[PDB]
Structures are given as structure tokens and as C-alpha cells.
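**Q** Okay, here's the structure, questions in a sec.
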Amino acid sequence: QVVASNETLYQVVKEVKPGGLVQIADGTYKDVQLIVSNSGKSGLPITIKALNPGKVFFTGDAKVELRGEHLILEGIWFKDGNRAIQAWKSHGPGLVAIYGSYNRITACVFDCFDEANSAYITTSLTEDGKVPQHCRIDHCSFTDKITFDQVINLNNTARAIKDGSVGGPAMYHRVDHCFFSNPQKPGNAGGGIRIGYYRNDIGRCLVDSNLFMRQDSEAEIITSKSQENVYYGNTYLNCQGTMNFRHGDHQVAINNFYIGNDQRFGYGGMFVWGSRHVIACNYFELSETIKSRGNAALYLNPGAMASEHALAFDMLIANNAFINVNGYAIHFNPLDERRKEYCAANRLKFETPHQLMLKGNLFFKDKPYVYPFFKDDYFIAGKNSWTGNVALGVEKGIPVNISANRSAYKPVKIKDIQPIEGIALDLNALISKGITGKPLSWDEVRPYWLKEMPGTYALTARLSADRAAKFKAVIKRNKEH
Ligand SMILES: *[C@H]1O[C@H](CO)[C@@H](O[C@@H]2O[C@@H](C)[C@H](O)[C@@H](O)[C@H]2O)[C@H](O)[C@@H]1O[C@H]1O[C@H](C(=O)O)[C@@H](O[C@@H]2OC[C@@H](O[C@@H]3O[C@@H](C)[C@@H](O[C@@H]4O[C@H](CO)[C@@H](O)[C@H](O)[C@H]4O)[C@@H](O[C@H]4O[C@H](CO)[C@H](O)[C@H](O)[C@H]4O)[C@@H]3OC)[C@H](O)[C@H]2O)[C@H](O)[C@H]1O
Ligand SMILES: CC(=O)N[C@@H]1[C@@H](O[C@@H]2O[C@H](C(=O)O)[C@@H](O[C@@H]3O[C@H](CO)[C@H](OS(=O)(=O)O)[C@H](O[C@@H]4OC(C(=O)O)=C[C@H](O)[C@H]4O)[C@H]3NC(C)=O)[C@H](O)[C@H]2O)[C@@H](OS(=O)(=O)O)[C@@H](CO)O[C@H]1O
């Protein structure tokens with residue numbers, strides 16, 4: 001039914017049956033506490049949407065909880081929030097918290113909501129430990145987040161100082177066609193998306209066709225902290241950070257675009273920890289790279305095997321293209337001094353990247369940047385395997401013989417890569433095709449009903465005066481008195 005007030009919405013949501021449709025009349029729903037515990041069924045979801053997307057606003061001290069299964073939340077604009085700062089925490093439920101499986105949040109706008117620290121959307125475990133699976137977050141816009149924690153957290157374990165061989169279960173969520181543009185916070189402040197927490201966690205989440213444009217929240221654009229997540233066809237434009245395989249072996253990144261097109265800040269880029277990954281057909285063209293990380297497009301982590309800062313080794317880096325990167329194309333030992341400290345403290349064995357299969361990559365430069373293509377201060381003949389790559393435009397920086405014949409360049413055919421269970425993508429086919437398409441634009445991911453890109457940061461790298469004042473207050477209360 002159509003509802004026009006918080007009270008009537010609360011009532012209809014308690015009565016709605018599978019296949020039901022709840023439509024919210026044009027208006028502002030201030031301090032709305034939407035809790036949906038009922039469930040739809042496969043083929044008969046329950047849909048809660050704005051009757052006219054773009055005309056419904058959830059504001060004030062609001063909260064949405066999707067506890068039932070087979071629910072769809074659509075066309076809501078979240079703004080002008082006012083949740084209690086003493087009542088929300090990073091690592092807790094998001095403004096929208098998804099506790100049930102088979103749920104979808106689509107075509108929603110989250111714009112500088114408020115000053116309470118938390119994610120904008122989370123999949124969250126219920127108190128009895130049940131983990132939501134098979135959810136989808138798509139065609140949503142997340143802009144000007146001025147609070148700590150990631151924009152989205154996909155959880156399969158409760159936060160804990162951890163380290164027991166037990167890990168969270170596979171989630172099988174998908175985050176697609178979302179837009180992310182958010183300002184830089186200080187320190188380990190929470191980035192764009194976090195999936196899982198530690199290496200024993202299994203993710204199997206698909207993150208595809210998203211546009212991160214000045215997603216600058218913190219060092220990590222995405223901190224992928226679980227095994228077997230697949231990142232396909234995402235565009236990272238002028239982002240002050242790197243997309244990371246932080247924890248969890250056997251992760252996949254195929255055909256993503258990492259573009260930096262001005263000199264305003266250092267951009268990224270990928271920082272990789274762990275082994276057995278598949279990093280293929282990605283395109284890196286970065287006008288400026290990140291000094292603090294080591295000035296590179298692809299950073300391969302040195303350290304102790306399978307540790308808290310797991311050594312990057314035994315993986316396939318294929319058919320990628322590094323075009324005019326103003327930094328190293330690949331840095332084989334970033335932050336090595338800190339990693340030696342971590343290894344010494346825990347009495348672990350410090351090692352450097354090896355057993356890498358670098359096949360069919362193109363390294364090209366025709367702009368006056370000064371960086372050789374590679375940095376490997378621990379180079380050892382034969383530790384890595386290089387085949388079918390092409391390098392031209394600047395010295396390589398390491399003693400490896402690579403063809404300089406650009407005209408003869410061709411991505412390599414690969415057919416031995418196992419697909420990820422639960423994710424319908426033919427990795428062999430995609431990798432063998434080489435790099436397809438081009439960077440995604442706002443019109444390719446925007447909510448169907450929204451023409452104008454929201455936010456003040458994406459196009460300017462600066463929050464408007466009002467939002468900057470609120471951001472300043474959030475930052476100040478989170479630090480030392
Ligand atoms: C993420 O998305 C981006 C694009 O936004 C992709 O970007 C490309 O790749 C990047 C690497 C590059 O950077 C970029 O530049 C691009 O090159 C990126 O790869 C990712 O792709 C994934 O997401 C896509 C997305 O969601 O946009 C996926 O594409 C969709 O795939 C499904 C397609 O649907 C099928 O085709 C449509 C037209 C329907 O079929 C037609 O149905 C008509 C009516 O029945 C019929 O008359 C016609 O004969 C059919 O052809 C659809 O059918 C289904 O729906 C219809 C109703 O519309 C009926 O109900 C049917 O019963 C039902 O089956 C088809 O389903 C197979 C969709 O069009 C397409 O957009 C992509 O596959 C992902 O990999
Ligand atoms: C516990 C843990 O390992 N967590 C990791 C997390 O590691 C943390 O990374 C930060 C970082 O932002 O790099 C790091 O803090 C930085 O440490 C350096 C020294 O190594 C500087 O500290 S200082 O020596 O006291 O100055 C640095 O400060 C910056 O110094 C300089 C300069 O002189 O170059 C200029 C700057 O103005 C000043 O800010 C400091 N940065 C900050 C913001 O304080 C922590 O020590 C480190 O624990 C990350 O992993 S890692 O790969 O970056 O090492 C994170 C992934 O991004 O993952 C967590 O698990």
C-alpha cells in the first residue's frame with residue numbers, strides 16, 4: 001500500500017506479505033526507524049520503495065534494518081541526518097543494516113548523511129551469529145561521507161582481535177553500479193568497501209562495474225579482507241588510495257581501470273598481500289602515484305608468509321597494461337623497512353615477492369616521467385617468471401630481458417584458471433580476451449531516476465563550506481583532547 005508518514009510505514013511493513021509492494025508517498029520521513037522483519041520468498045520479494053524516487057527523503061535520527069529475507073529497498077534519498085554521535089560506532093551496523101539473506105538495496109542516494117560514525121550500508125551478523133548471504137547493493141550513490149568507517153562493510157564474522165584458523169563463511173554478495181566519491185579522513189579511517197576481516201574468511205563476493213571517483217576516504221579504496229572475492233570492470237578515477245587484496249589468498253581482479261588524470265594528488269593503484277591471486281587485464285594510467293606507498297601502480301607486499309601482513313607471492317599477473325604511469329609500474333618491495341620491524345617483533349621470517357608469473361603484460365611510457373618500470377631491491381635471478389611481456393619507453397630498473405616490440409604485443413591466452421564458485425564469470429575467457437571496454441562514466445552507473453551527480457567533492461576535490469565545517473567537527477572529536 002501507499003504510506004505517507006513514519007507511523008503508517010511502520011504498520012504496513014509489519015503486515016506486508018511475500019510479493020507485496022509498499023510505496024512511500026512524496027515527502028520527508030524524519031527520524032524514521034524502518035525495521036523490516038517480515039520476509040518475502042524466492043520469486044516473491046517484498047518491495048519497499050518511493051512511489052516517486054527522488055521525492056522521498058529519509059532524514060534526521062534515522063535507521064533502516066532489513067532483518068527478513070527477500071526484501072528490496074529502492075529509490076530512497078538519505079540526507080540531512082542527525083543520529084546520536086554517542087550511539088553509533090565504526091565496525092557496527094550501517095545506517096542501513098542488512099541482517100537477512102537475499103536482500104537488495106538499489107537506486108538509493110546517501111549524501112553527507114550526518115556526523116555519526118558508521119558505514120552507510122552493512123550486511124551484519126545477528127546476535128546469534130547468522131551471516132547474511134546473497135545480497136546485492138546496486139545503482140546507489142555514496143558521496144561526501146564525513147564520518148569514520150567504510151562506506152560499505154560486508155561482514156561474515158564479528159570483530160575480534162582474532163587469529164584462530166576458523167574463518168567466516170562465504171557471503172556471495174554483489175556490489176555493482178555504485179558511485180563512490182568521499183573526502184580524505186586522517187589515519188586508518190575507513191575506506192570505500194571492506195569485505196571480511198582476516199585471511200581465514202571466505203568472501204566470494206562480486207564487486208563489478210562500480211565507479212570510484214575521488215574515493216579518497218583513506219589509504220584503502222577497498223580493503224578486501226577475505227578469500228576469493230572477484231573485482232571485475234570497476235573504474236577508479238583520481239582516487240587517493242589503492243584497491244587492496246589486504247587479507248585472504250586467491251583473490252581476483254580483472255579488467256579494472258586505474259586512472260589518474262591530473263597532478264592534484266597521488267593516485268592508485270593496487271596494493272597486494274597474500275598468494276594465489278589472479279590479477280589480469282587491468283589498465284593502469286596514473287599521472288601521479290602515492291609517495292607514502294612507494295610511488296607505483298601495482299605494489300607487491302614483502303613480509304612473512306600468511307601473516308598479518310602476508311607476503312605477496314605465487315600469483316598470476318597477466319595481460320595488464322601500465323600506460324604512462326608516473327611511478328614504477330610494479331614495486332616489488334614497498335614499505336619493506338616497516339615489514340622487517342613487524343617480522344622482528346613477532347619472530348617471523350621476512351621474505352620478498354617471488355614465484356610471480358608475469359605473462360603478457362604491456363609496460364609503456366612516452367611521457368617524460370622519471371621512473372623506471374620496476375623497483376626490486378631484492379632481485380634474484382629466476383625467482384619470478386616473465387613471458388610474453390613488452391616493455392618500452394624507459395629503462396626497466398631490473399635485470400630482466402623483455403621484448404621492446406610494441407607492434408608484436410598480444411595478450412596471452414590462458415585456460416587453466418579455475419573459476420570462483422558462486423560467481424558466474426568465465427575467468428579464462430575474460431583474461432584471454434585482453435583488456436576490454438573503457439572507464440565507466442556517471443551515466444553508466446547512476447540511479448535510474450537521478451540525472452545530476454550528487455555531492456560537492458567528486459568534481460572539485462573540496463567539500464562545500466557547510467559540509468567542510470561538519471567534517472572538521474567529526475575529525476576533532478575523534479582525536480586527543
Ligand atoms: C558491470 O556493468 C558494466 C556496464 O554497466 C560492464 O561494463 C563493460 O565492461 C567493463 C569492463 C568496461 O569498463 C565497460 O566499458 C563496459 O564495456 C561490466 O562488464 C559489468 O558487467 C556486468 O553487469 C552488466 C550490467 O548489469 O550492466 C551485465 O549486463 C547485462 O547483462 C544482462 C543483459 O540482459 C540480457 O539482455 C537484455 C536485453 C534482456 O534480453 C532481451 O529481453 C527482451 C524482452 O524479453 C527480448 O525481446 C530480447 O530478445 C532479449 O535480448 C535480458 O532478458 C531478461 O530480461 C528480459 C526483460 O528485459 C526478460 O524478462 C527475460 O526473460 C530475461 O531473461 C537478457 O538477460 C540475459 C543486460 O542487457 C545487460 O545490461 C553484464 O553481463 C555483467 O557482466
Ligand atoms: C597495525 C598495522 O599494521 N596496521 C596496518 C596499517 O599500518 C599503519 O599504516 C600507517 C600508514 O598510514 O602508513 C602507519 O602510519 C604512518 O607511519 C609512518 C612510519 O612508518 C609515519 O609515522 S611517523 O614515523 O611517526 O612519522 C606516518 O606519518 C607521516 O610521516 C611523514 C613522513 O615523515 O614521511 C609525513 C606525514 O605528515 C605523517 O602523517 C604514519 N602515518 C600516519 C597517518 O600517522 C602506521 O604506523 C601503521 O601501523 C596499514 O598497513 S600498511 O601497509 O600501511 O603498513 C593498513 C593498510 O593501509 O593496514 C593495517 O592493518
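Counting starts with 1 at the first residue shown.
Header lists the method as X-ray crystallography, 1.8 Å.
Note: Cβ is positioned from N, Cα and C throughout, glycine not excepted.
Sharing the features that Swiss-Prot gives for it:
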{"type": "ACT_SITE", "residues": "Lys225", "note": "active site"}
{"type": "ACT_SITE", "residues": "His247", "note": "active site"}
{"type": "ACT_SITE", "residues": "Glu308", "note": "active site"}
{"type": "MUTAGEN", "residues": "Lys225 to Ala (Swiss-Prot position 250)", "note": "Complete loss of activity"}
{"type": "MUTAGEN", "residues": "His247 to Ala (Swiss-Prot position 272)", "note": "Partial loss of activity"}
{"type": "MUTAGEN", "residues": "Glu308 to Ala (Swiss-Prot position 333)", "note": "Partial loss of activity"}
{"type": "MUTAGEN", "residues": "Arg338 to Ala (Swiss-Prot position 363)", "note": "No effect"}
{"type": "MUTAGEN", "residues": "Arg339 to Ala (Swiss-Prot position 364)", "note": "Partial loss of activity and altered product profile"}
**Q** Sort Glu308 (mutagenesis position) into helix, strand or coil using the DSSP assignment.
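**A** Looking at the DSSP assignment, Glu308 (mutagenesis position) belongs to neither helix nor strand, so coil.
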**Q** Rank the mutagenesis positions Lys225, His247, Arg338, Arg339 by the number of other Cβ atoms within 10 Å of each Cβ, and give the residue at the low end.
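**A** With the mutagenesis positions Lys225, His247, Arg338, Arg339, fewest surrounding Cβ atoms within 10 Å: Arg338.
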**Q** Between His247 (mutagenesis position) and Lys225 (mutagenesis position), find the distance joining the two CA atoms and give it rounded to the nearest Å.
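**A** Here the two Cα atoms are 4 Å apart.
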**Q** Between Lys225 (mutagenesis position) and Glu308 (mutagenesis position), how many Å separate their Cα atoms?
**A** 11
**Q** So what sits near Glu308 (mutagenesis position) in its own chain, CB-to-CB under 8 Å and at least six residues off in sequence?
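**A** Once residues fewer than 6 apart are set aside, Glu308 (mutagenesis position) is near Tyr342.
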**Q** Listed mutagenesis positions are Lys225, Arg338, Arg339; which sit with C-beta under 6 angstroms of ligand 2?
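**A** Only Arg338 meet the Cβ criterion.
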